[PDB]
Amino acid sequence: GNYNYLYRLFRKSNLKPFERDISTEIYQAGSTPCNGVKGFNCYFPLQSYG
Amino acid sequence: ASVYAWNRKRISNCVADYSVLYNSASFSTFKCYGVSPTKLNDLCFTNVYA
């Protein structure tokens, strides 16, 4: 599996047309205070097709 | 049940508030495929299974 190719899994809002967004800050998916740490409802925002 | 004979619950005719599951941090995992867990509280379905 090739893990070099990436997609953003989730975002706080939709991209505008031709908007480019490279930021990798930890996504708060729920009530958890994520504080920049991986865990329950606290996710790295990119994913790979592998 | 034993995994060779897995046990299915029919869910029908009720409101599916998944938010208790979103906050159920005792889950050693809560993966989803095809759909994001946080989106589920916006949805509707004919039948649901567990």
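Residue numbering for chain A follows Swiss-Prot; the residues present correspond to positions 447-496, in that order.
For all residues, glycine too, the Cβ spot is worked out from N, Cα and C.
Under natural variants, Swiss-Prot gives A:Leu452 to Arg with this note: In strain: Delta/B.1.617.2, Epsilon/B.1.427/B.1.429, Kappa/B.1.617.1, Lambda/C.37, 19B/501Y, Omicron/BA.4, Omicron/BA.5, Omicron/BQ.1.1; Contributes to cellular immunity evasion and increases infectivity. Classification of A:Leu452 (variant position) by DSSP places it within a strand. Long-range Cβ neighbours of A:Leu452 (variant position) (same chain, at least 6 residues apart, Cβ-Cβ under 8 Å): A:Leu492, A:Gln493, A:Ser494.
Listed in Swiss-Prot is the natural variant A:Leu452 to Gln, annotated as follows: In strain: Omicron/BA.2.12.1.
Residues within less than 8 Å, Cβ to Cβ, of A:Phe456 (variant position) and separated from it by at least 6 positions along the same chain comprise A:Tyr473, A:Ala475, A:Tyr489, A:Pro491. What Swiss-Prot says about the natural variant A:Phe456 to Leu is this: In strain: Omicron/EG.5.1.
Following the DSSP three-state reduction, the secondary structure of A:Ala475 (mutagenesis position) is coil. According to Swiss-Prot, the mutagenesis experiment A:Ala475 to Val carries the following note: Increased resistance to neutralizing antibodies.
One natural variant named in Swiss-Prot is A:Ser477 to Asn, and its note says In strain: 20A.EU2, Iota/B.1.526, Omicron/BA.1, Omicron/BA.2, Omicron/BA.2.12.1, Omicron/BA.2.75, Omicron/BA.4, Omicron/BA.5, Omicron/BQ.1.1, Omicron/XBB.1.5, Omicron/EG.5.1. Long-range Cβ contacts of A:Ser477 (variant position) within its own chain (separation 6+, distance under 8 Å): A:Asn487.
Quoting Swiss-Prot on the natural variant A:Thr478 to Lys: In strain: Delta/B.1.617.2, Omicron/BA.1, Omicron/BA.2, Omicron/BA.2.12.1, Omicron/BA.2.75, Omicron/BA.4, Omicron/BA.5, Omicron/BQ.1.1, Omicron/XBB.1.5, Omicron/EG.5.1. Sequence-distant neighbours of A:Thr478 (variant position) (same chain, 6+ apart, CB under 8 A from its CB) are A:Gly485, A:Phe486, A:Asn487, A:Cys488.
What Swiss-Prot says about the mutagenesis result for A:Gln493 to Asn is this: Reduced host ACE2-binding affinity in vitro. A:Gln493 (mutagenesis position) carries a strand DSSP state (E or B).
The Cβ neighbour count for A:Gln493 (mutagenesis position), using a 10 Å radius over every protein chain in view, is 13. Under its natural variant entries, Swiss-Prot includes A:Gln493 to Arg with the note: In strain: Omicron/BA.1, Omicron/BA.2, Omicron/BA.2.12.1.
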